[PDB]
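Peer 1: Have a look at this one before I ask anything.
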Amino acid sequence: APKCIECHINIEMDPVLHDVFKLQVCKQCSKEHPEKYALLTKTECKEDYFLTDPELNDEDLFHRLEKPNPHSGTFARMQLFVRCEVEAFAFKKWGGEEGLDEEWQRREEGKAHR
Amino acid sequence: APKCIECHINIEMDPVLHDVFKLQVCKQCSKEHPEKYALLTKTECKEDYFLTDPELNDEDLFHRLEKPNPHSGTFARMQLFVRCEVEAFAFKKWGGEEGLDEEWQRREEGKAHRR
DNA sequence: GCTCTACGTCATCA
DNA sequence: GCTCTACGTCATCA
Ligand SMILES: [Zn+2]
Ligand SMILES: [Zn+2]
């Protein structure tokens, strides 16, 4: 049978990482490696990775899971991205983590400015 | 025999102001009164009246005529609004002609700030 | 640790 | 004297 690609043991994949994000990763290894598998909100993606609404709303660029807004089911749907995908785009976009941290550096000066 | 609201004489209305802007006015009168009947582009509307893309897109708030973009037919469509509508909305929004003039005054001063 | 949008300008590109 | 979008923050509101 096919095996979790992190641990090489488990045969029962995490239903969400599997069905939605297309990753053969079991549940236990999703927890044990949040640097890869942690589901972040759309706002977490904007602020941590400086991704813009036009790239987060590309259907053809990220998988997503959509959830009712925990604040109210009449507010816009919660969207959830798997961290390795957004990270992997964000590292192209800004040229690696070195380059990412420099844009963090750049905007915080902007606040001292204001 | 319905008559032109401007001249009170012609029976034949300008087909565009009639069909599209729902105005009972003749070609000759639209011409003589640009202050009421001139068709303005979407971009003329933003420059001159400080209306915004969200207002000008409201299907339920202005009539519009659409023509192919005169620069290229591959480009986004030209959108044409009638000056009585536009000016009317903008006067409500900016508190009259005087208020629209103040707003003008304010955005010139945004450029004197950015030298 | 929720999201959309609109402000605001302008530059592109279309 | 053509149009949209994006790039900016946020705030507000949904
Ligand atoms: Zn595993
Ligand atoms: Zn007439």
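Chain A residue numbers are taken from Swiss-Prot; in order, the displayed residues are 188-301.
The deposited model was determined using X-ray crystallography, 2.4 Å.
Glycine is no exception: its Cβ is also placed from the backbone N, Cα and C atoms.
The Zn(2+) binding site annotation in Swiss-Prot covers A:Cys191, A:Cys194, A:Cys213, A:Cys216. While the structure shown retains the original residue, Swiss-Prot records the mutagenesis experiment A:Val207 to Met with this note: In RAD14-2; loss of recognition of cyclobutane pyrimidine dimers. Quoted from Swiss-Prot, the note on mutagenesis experiment A:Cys216 to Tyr is: In RAD14-2; loss of recognition of cyclobutane pyrimidine dimers.
Describe the structural context of each listed feature in the structure shown, including burial, neighbouring residues and relevant distances.
Peer 2: For A:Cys194 (Zn(2+) binding site), the number of other Cβ atoms no farther than 10 Å from its own Cβ, over all displayed protein chains, is 13.
A simple way to gauge crowding: the CB of A:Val207 (mutagenesis position) has 16 other CB atoms within 10 angstroms, across all the protein chains here.
Taking Cβ-Cβ distances under 8 Å and a sequence gap of 6 or more within the same chain, the neighbours of A:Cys216 (mutagenesis position) are A:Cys191, A:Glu193, A:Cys194, A:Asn197, A:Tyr224.
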Peer 1: Listed recorded positions: A:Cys194, A:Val207, A:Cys216. Which have a CB under 6 angstroms from an atom of ligand 1?
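Peer 2: Passing the 6 Å Cβ check against ligand 1: A:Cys194, A:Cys216.
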Peer 1: Counting only residues 6+ away in sequence within the same chain, which have a CB under 8 Å from the CB of A:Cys213 (Zn(2+) binding site)?
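Peer 2: Those within reach of A:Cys213 (Zn(2+) binding site), by Cβ under 8 Å and sequence separation of 6 or more, are A:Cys191, A:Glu193, A:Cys194, A:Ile196, A:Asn197, A:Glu199, A:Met200, A:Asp201.
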